[PDB]
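This report refers to the structure that appears directly beneath it.
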Amino acid sequence: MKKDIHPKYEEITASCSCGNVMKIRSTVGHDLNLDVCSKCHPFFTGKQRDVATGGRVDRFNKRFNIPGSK
Amino acid sequence: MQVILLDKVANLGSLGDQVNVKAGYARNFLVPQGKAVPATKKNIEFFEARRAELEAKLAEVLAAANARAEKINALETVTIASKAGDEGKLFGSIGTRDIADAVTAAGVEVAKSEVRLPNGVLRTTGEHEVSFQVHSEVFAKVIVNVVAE
RNA sequence: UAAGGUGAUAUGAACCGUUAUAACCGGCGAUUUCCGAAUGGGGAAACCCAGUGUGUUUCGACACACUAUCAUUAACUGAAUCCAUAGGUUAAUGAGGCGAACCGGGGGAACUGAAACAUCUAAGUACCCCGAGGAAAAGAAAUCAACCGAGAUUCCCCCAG
RNA sequence: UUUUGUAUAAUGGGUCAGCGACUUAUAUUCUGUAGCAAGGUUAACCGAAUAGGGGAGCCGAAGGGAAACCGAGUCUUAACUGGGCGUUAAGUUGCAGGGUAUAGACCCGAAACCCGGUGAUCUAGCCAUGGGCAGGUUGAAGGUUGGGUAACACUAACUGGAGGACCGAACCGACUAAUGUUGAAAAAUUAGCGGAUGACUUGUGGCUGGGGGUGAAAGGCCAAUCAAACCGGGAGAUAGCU
RNA sequence: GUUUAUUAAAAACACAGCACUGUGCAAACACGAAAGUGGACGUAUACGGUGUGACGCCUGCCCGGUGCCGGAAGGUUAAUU
RNA sequence: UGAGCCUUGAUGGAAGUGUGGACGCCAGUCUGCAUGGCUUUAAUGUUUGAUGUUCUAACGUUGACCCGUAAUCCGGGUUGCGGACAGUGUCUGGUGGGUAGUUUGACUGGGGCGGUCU
RNA sequence: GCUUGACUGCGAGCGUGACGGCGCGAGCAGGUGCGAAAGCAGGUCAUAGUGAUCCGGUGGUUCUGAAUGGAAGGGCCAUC
Ligand SMILES: [Mg+2]
Ligand SMILES: [Mg+2]
Ligand SMILES: [Mg+2]
Ligand SMILES: [Mg+2]
Ligand SMILES: [Mg+2]
Ligand SMILES: [Mg+2]
Ligand SMILES: [Mg+2]
Ligand SMILES: [Mg+2]
Ligand SMILES: [Mg+2]
Ligand SMILES: [Mg+2]
Ligand SMILES: [Mg+2]
Ligand SMILES: [Mg+2]
Ligand SMILES: [Mg+2]
Ligand SMILES: [Mg+2]
Ligand SMILES: [Mg+2]
Ligand SMILES: [Mg+2]
Ligand SMILES: [Mg+2]
Ligand SMILES: [Mg+2]
Ligand SMILES: [Mg+2]
Ligand SMILES: [Mg+2]
Ligand SMILES: [Mg+2]
Ligand SMILES: [Mg+2]
Ligand SMILES: [Mg+2]
């Protein structure tokens, strides 16, 4: 639902089988929290994968300079 | 797989590894409170300009914290009875306080966060050994004893 | 603009007007109870109850006026913990609800057809949800072409059933 | 009307009046007719709008082969023969009509499926808070006392007052028969009947929502509707049937 | 005692009792996309599910089939590399 | 405890007397030590896959305590217990009338049973 | 006894089918076998011994191959 840093997902899709299922699929990603900011100290964001790995090449700061600004 | 410890800690690197390091290990421990690392351009080059003012520690800082085992060893016997009783046991709680607080029985003070004793101390009265563990770099020695009252 | 005129089902009564502020029409205003986003709190809608200020006051009162919630900023206050934050107060802005269709987007059938039925169809239609405009959307090539070249998107006829 | 066949006692219609069912769009092909002719014709659009302009393009004058390719020929085969398909068939564009295609496609009609809302003012459960039960009967446990036991048990009376206890109004329910059956009544009336301090009965308000609820269980009940409620929508569902 | 409101009141449902089975508590199980709630402000003398249906005397043989419970050495075997 | 590189090993200072490990077609040689004048394969470094140990530091906590707060929610903090487990997301094998969509022919002296469909 | 005509490419003209299709067939071309030779042989005395299409598999071929040369893939022929 979140993965805040990055968008998210929760888009639907149909999970076909052998030929076809007109069913539906959805909810993905995950969560976690408690991220230590070099500054004061951690607010627990509920990012997920692709969100967690993002806080790496990036920052922790710029990775937050948005969930604030905008 | 790329960090810069600088403050080596049993890790296969000192002064900060510039080559393949461990990963995910630092995301939550090493980096936080421990030894920040980001071996990413920015932080990297900044390590070059270093580290005399930062290295003077092993020479100076170590000294301003190594005299520990020397400043406190000849210490007069620690006479802090831990309420020895119970037909041969005790009442006083021997854990962290009496160990360290056994120094300001005259004035000097320390920090309870430096004790070195894996097992909790059996509530005895004998020569309670207290291996003062101020810093990894320097260890000290203290004692504790219980009396009857 | 003007001799009439006081809306209609019915006059009638009592009247206003004929010159140029009587009507009547058009513009800008003034007023505009209670309910309703309803916003001071509550509430079986048009009812019930309060706080804090006010004027006239025969100076109890009448009514009036403000007081919802969020967001941005401002200043002031401010925990566990020095700090700092969390939180709190105030204030100025702003939102909130309606709305026919077209439009972008999130979610998304089945009857039906296949002369049965699962792939497939119906159809991304129905519907439900969010959002914005007067149109929206798209849009100045990591486009296409074929060794010639064209030159953003959009809409129309062809290419072709 | 439907049938092999109907006066048929097979179907439909009490009667009259008004309304009531092969349409429409584009595409394709024939026929008639008109224009022009190896040529016919424009589309969008422009517009001094039904003009005129616009020939992008569509069709035909060439066909054969799976195609490259060849071409009144061409495929076939190694074949130069034969055999298949072609070769001195005028087409094309309107207009009106016959048919077909895509559409609701002559008209009326399902039982149903799917989507979104409205319904627990009936009823089923449950929650909270209140109310009701004339009278008469039986008479448990416990106890007091006498007896009696070393002490109890045991017993006798008296007191005591239990119980999905007894009889029976209210109240609740429905086993039987008659009547009613275009009723007084879309389930009742009359005479009997079962429970009636209990898993009782009832007022008020609240909570469970449809593939869902509730169910001392019958597929029962969920507003005279239930093997999947009602309302609106997809919707002119589909109907090789009448 | 309950039941087919409106053709069935019964031998049917329920019942107390019995048995099997599950559940160590954030219980099993159920409602719920989740948060959360019921179970229960209970905790194995408790709660659930299944069957039998006071009480009396009882409840025999079969584990081949299916299901369930335990084992899991060996055979077969998914994504993945 | 496996395996990759490959690091160190055994095949492919001048005589005599001796000690040990090596294996056999066996009658033997190999091989350290005093006096005397590349692969077949093993260990350590490792890289990496396995089980199993323990730790805290992600993660859980429907334990306690402190604030926000004269809250049972929630959040922060301290502390405890659990701990790379649990649990979640993607993928994947089971099981799956719990639910859903359907199929389940015709001929026939009615139909069904039987029989037959070339 | 000798052999491979259970041949390859075509086919006048017929029979039989709603159609798909099925059957008969002299004769022609290239190469065969048997016979001295005329000649016979295009499977079995004849009539049952069978499965359309699609999706593919295998071999062959410059038929095609999306800028071009290839290639994949498609066609064509043979066959499962
Ligand atoms: Mg109000
Ligand atoms: Mg209000
Ligand atoms: Mg069908
Ligand atoms: Mg008849
Ligand atoms: Mg008749
Ligand atoms: Mg008529
Ligand atoms: Mg011919
Ligand atoms: Mg009774
Ligand atoms: Mg009768
Ligand atoms: Mg009666
Ligand atoms: Mg009675
Ligand atoms: Mg009620
Ligand atoms: Mg009903
Ligand atoms: Mg439809
Ligand atoms: Mg209809
Ligand atoms: Mg009874
Ligand atoms: Mg009945
Ligand atoms: Mg009855
Ligand atoms: Mg029974
Ligand atoms: Mg079923
Ligand atoms: Mg269907
Ligand atoms: Mg039949
Ligand atoms: Mg024969």
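Cβ atoms are placed via backbone N, Cα and C, with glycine included.
The following features are taken from Swiss-Prot:
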MUTAGEN   A:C16 to S  No Zn(2+) binding
BINDING   A:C16  Zn(2+) binding site
MUTAGEN   A:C18 to S  Binds Zn(2+) normally
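For A:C16 (mutagenesis position), applying a Cβ distance below 8 Å and a minimum sequence separation of six or more within one chain yields no residues. Cβ-based neighbour count (10 Å, all protein chains) for A:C18 (mutagenesis position) stands at 5.
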